[PDB]
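Visitor: Below is the structure I would like to discuss, written out as structure tokens.
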Number of protein chains: 2
Amino acid sequence: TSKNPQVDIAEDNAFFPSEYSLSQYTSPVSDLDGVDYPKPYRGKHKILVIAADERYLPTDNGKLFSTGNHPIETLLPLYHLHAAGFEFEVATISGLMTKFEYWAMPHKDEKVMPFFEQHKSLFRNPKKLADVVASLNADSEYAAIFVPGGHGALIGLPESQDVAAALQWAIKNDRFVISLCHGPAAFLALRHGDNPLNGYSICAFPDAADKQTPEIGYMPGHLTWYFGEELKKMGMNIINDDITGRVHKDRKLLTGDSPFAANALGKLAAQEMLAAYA
Amino acid sequence: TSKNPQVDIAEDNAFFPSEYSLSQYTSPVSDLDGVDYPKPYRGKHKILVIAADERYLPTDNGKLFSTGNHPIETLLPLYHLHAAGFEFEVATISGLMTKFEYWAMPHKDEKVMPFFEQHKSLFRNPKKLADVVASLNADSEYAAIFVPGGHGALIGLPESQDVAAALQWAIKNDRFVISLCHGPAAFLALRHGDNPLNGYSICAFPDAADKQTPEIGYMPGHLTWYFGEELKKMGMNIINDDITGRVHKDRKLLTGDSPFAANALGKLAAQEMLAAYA
Ligand SMILES: [Zn+2]
Ligand SMILES: [Zn+2]
């Protein structure tokens, strides 16, 4: 199994992660489980998902990493939440369709795939974040904001005033905020302004790992910046410097360190949210 | 040469045009020529290009057409204009990178490719249209707005208030407006508001052709709507119902019917613009 990045002919000088990377970090079936919720939430609040509308990430050598939102990271936690009784809505800054890292799609998962198929339109024809934000008030029916990981979360989200307003609303209004892997990079939207996440702790994909993955061809080059240290400059605490599939809780801020943490984050979020709404 | 659409593995159920389509409508070298401008424009006005930030177009059968801006259509006219002394700037509604139909890129063109390479950053890191519009005034240094074709021009542009404001500025301020193929679909941004293009005539890709190309696999399905008739409802006149590589002029509105018209549109635009600015 080669460690060389693979060609994405759709774009100019763009690559998918190497075969080795894929054999070691993806699988045709997920580790989705523990989906037992006999007493589901019966209210109206939904999960607001802020997804990636861009697939290509430029690396330090000019090459583009063909990324986007991680399917395992996005789907598992929503599967648990949907099962727990929480439906979801999807939004992107531009309003353009969600861009997934399909090379990580568990195409043979007899549960995840049909769940994906039955909500495909929500991802394909998302709402424009700004439109959602304009209607926000203390009574808005969103029980939580979910920012899934995938390197696509590094594009736009970390510098969007819309994401900032959104996060500000959620925190100020005592709502849940869920994220994993690189999803917390969006929290950087709060720099230069009121930062209600100051002093919060989370786990996430460590910058240290991003400096190693290209060695195995997960990406065609190095990142041009690291969200970990920036978040630390923004007054946030990152508790891990490695990948173990762990999850963490700081009040209503629920996070995960990687796709290996997706199933666990689902359980944690479902458990925490059910208890709050019942 | 097969007439079956080809798979774009980067996306879910997305396809590039068939081999047949490509053998008959693309080429490793363009028909770029007649680039003779001994007395180039020596002012500051630039060409403002409004490009596509989305590559995937949903068809009537749920399948996605892997499109974007047509490289021949985009590059040839800018090559002539740049040669004529007019540099250019690129903007997209979202600010995300320009998405090209690389399957039409003349990868062996010893002129177009280097010209592309030397301006790549303008396409990759475009300005956000709204930002450009906010700074617009009668003295703004844009001699023309260029909306290249490609089916990607059908996404977002036809319903963007930013594009409407932009076109309104150009017309009201006696600037040139250039477009071809599906690029004029962006003119539909003017519906529901002041429409300074009412009564204008142009040539463009005929709806009739869009209803045939899928038969040869250029697209994986049929369009969900046709910009031709809408433009007609908006008070515009489309002079052609076929593809001949022709170009047309209506005051400062310069257009083309397809990629076969790109080289000619370049000459026309360069000629017309030089005469106006000198
Ligand atoms: Zn559902
Ligand atoms: Zn130049």
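Numbers in chain B come straight from Swiss-Prot, and the residues shown are 5-282, in order.
This entry, so its header tells us, was determined using X-ray crystallography, 2.2 Å.
Each residue, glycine too, has its Cβ placed from N, Cα and C.
The active site, nucleophile annotation in Swiss-Prot covers B:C185 and rests on a curator's inference. Taken from Swiss-Prot, the feature Zn(2+) binding site covers B:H86, B:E91, B:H123. B:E77 to A appears in Swiss-Prot as a published mutagenesis result, with the remark: Loss of glyoxalase activity. What Swiss-Prot notes for the published mutagenesis of B:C185 to A is this: Loss of glyoxalase and aminopeptidase activities. Mutagenesis annotation in Swiss-Prot: B:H186 to A, described as Shows approximately 17% remaining glyoxalase activity compared with that of the wild-type; the structure shown retains the original residue.
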Visitor: B:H186 (mutagenesis position) to B:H123 (Zn(2+) binding site): how many Å between their Cα atoms?
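Guide: It is 23 Å, counting Cα to Cα.
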Visitor: Excluding B:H86, B:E91, B:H123, which residues of the same chain place their Cβ within 8 Å of the centroid of the Cβ atoms of the recorded Zn(2+) site?
Guide: B:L82, B:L85, B:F90, B:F92, B:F119, B:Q122, B:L126
Visitor: Taking the Cβ of B:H186 (mutagenesis position) as the centre, how many other Cβ atoms fall within a 10 Å radius?
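Guide: Within a 10 Å radius of the Cβ of B:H186 (mutagenesis position) lie 30 other Cβ atoms.
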Visitor: Using all protein chains shown, find which of the binding-site residues B:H86, B:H123 scores highest when you count other CB atoms within 10 A of its CB.
Guide: B:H86
Visitor: Taking the Cβ of B:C185 (mutagenesis position) as the reference point, list residues of the same chain whose Cβ is under 8 angstroms away and which are at least six residues distant in sequence.
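Guide: In sequence order, the residues whose Cβ lies under 8 Å from that of B:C185 (mutagenesis position) (at least 6 apart) are B:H74, B:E77, B:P152, B:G153, B:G154, B:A157, B:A208, B:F209, B:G260, B:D261, B:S262, B:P263, B:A265.
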Visitor: Go through the recorded positions B:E77, B:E91, B:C185, B:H186 and pull out the ones with a Cβ less than 6 angstroms from some atom of ligand 2.
Guide: B:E91
Visitor: Same-chain residues six or more away whose CB lies under 8 A from the CB of B:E91 (Zn(2+) binding site)?
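Guide: In sequence order, B:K50, B:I51 meet the Cβ cut-off.
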Visitor: Just to be sure I understand the packing, how many Cβ atoms besides its own are within 10 Å of the Cβ of B:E77 (mutagenesis position)?
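Guide: Looking across every protein chain shown, the total is 29.
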